[PDB]
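Worksheet: the structure to be examined is printed underneath.
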Amino acid sequence: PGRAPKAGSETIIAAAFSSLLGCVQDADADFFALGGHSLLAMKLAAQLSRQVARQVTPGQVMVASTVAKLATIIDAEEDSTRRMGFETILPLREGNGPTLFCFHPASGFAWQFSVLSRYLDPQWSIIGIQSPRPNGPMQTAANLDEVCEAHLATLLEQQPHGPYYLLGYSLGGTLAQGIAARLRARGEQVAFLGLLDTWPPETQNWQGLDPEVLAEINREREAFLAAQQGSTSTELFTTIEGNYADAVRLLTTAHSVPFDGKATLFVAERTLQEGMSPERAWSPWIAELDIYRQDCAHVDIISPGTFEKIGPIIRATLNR
């Protein structure tokens, strides 16, 4: 179906794809559904950038996962594509059916949710909710409640009526659960609330930028990204560092609210605390809980590997 790469931009993009994924044959080839991810996109962007003498960003690849779409981004006035992939709304995939809204972790970016592309049926749109800088809610919020309220308003703009399907990872899980609670108070239906190894802040606050390891792994991808030789831009990681600091700040102001609905929790078994089971931690704030234990650590709960099992479970849960 579709066409084959056109002369110029599309051809240059397809060749780039081939080099990375190991195979582009048509203009409608999706970078992520085939196996790509944000890091492999950072390579593409830097590659094409040095190749066409233009600022190509990883963010552009995240929202234009197609040879066709990315080609259009490069062909268009580069003054209108500067913030692509860095805005509140992150269109990972547009479908002609329901929408799964995915909430960002402490980094404020929802790029990691691209892993869902290979699992959700075609009709589904996969829309990430982010917190850009400056002026994203994480930066301007005095407390986490303010961030939940801001994202709720964003969500209602994107889809004014339910039912709603929400997915959150870590901090995003906290936000998703708080948003679900608010939607229910509005008499709206929450058909799906997915939590990727999310815990009530109360089971953690009873205890500053920590762990340092959280800054280490951030530094890990720091090098991974620069591995493709950062080309004059550092907006990505300065944004991440800034949001991390605010996430830490906000989590101390975090208080859970009761959600009278069912949540689907994916637990990272390797980092579970002896004595605090997921069922016990969430009992006061989630009415019904379906738990799926994964053999991984917290950080890897959203990894493509872990998702070889989580992805199908989410698809199965959503189909009904």
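Residue numbering for chain A follows Swiss-Prot; the residues present correspond to positions 968-990, 992-1175, 1181-1293, in that order.
Cβ coordinates come from backbone N, Cα and C, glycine included.
As recorded in Swiss-Prot:
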type	residues	note
ACT_SITE	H1271	active site, proton acceptor
MUTAGEN	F1077 to A	Retains 2% of activity
MUTAGEN	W1079 to A	Abolishes enterobactin production
MUTAGEN	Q1080 to A	Retains 50% of activity
MUTAGEN	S1138 to A	No enterobactin synthase activity. This mutant holo-EntF is still able to adenylate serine and to autoacylate itself with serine
MUTAGEN	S1138 to C	1000-fold decrease in kcat. Releases both enterobactin an linear dimers (DHB-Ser)2
MUTAGEN	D1165 to A	20-fold decrease in kcat
MUTAGEN	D1165 to S	200-fold decrease in kcat
MUTAGEN	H1271 to A	10000-fold decrease in kcat. Releases only enterobactin, but accumulates both DHB-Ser-O-TE and (DHB-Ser)2-O-TE acyl enzyme intermediates
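Between the CA atoms of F1077 (mutagenesis position) and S1138 (mutagenesis position) there is a gap of 12 Å. Here the deposited model leaves out 5 residues, and the two residues on either side, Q1175 and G1181, have Cα atoms 12 Å apart. Of all the mutagenesis positions given, namely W1079, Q1080, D1165, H1271, those whose Cα is no farther than the 10 Å limit from the Cα of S1138 (mutagenesis position) are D1165, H1271. Cα to Cα, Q1080 (mutagenesis position) and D1165 (mutagenesis position) are separated by 15 Å. Secondary structure at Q1080 (mutagenesis position), as computed by DSSP, is helix.
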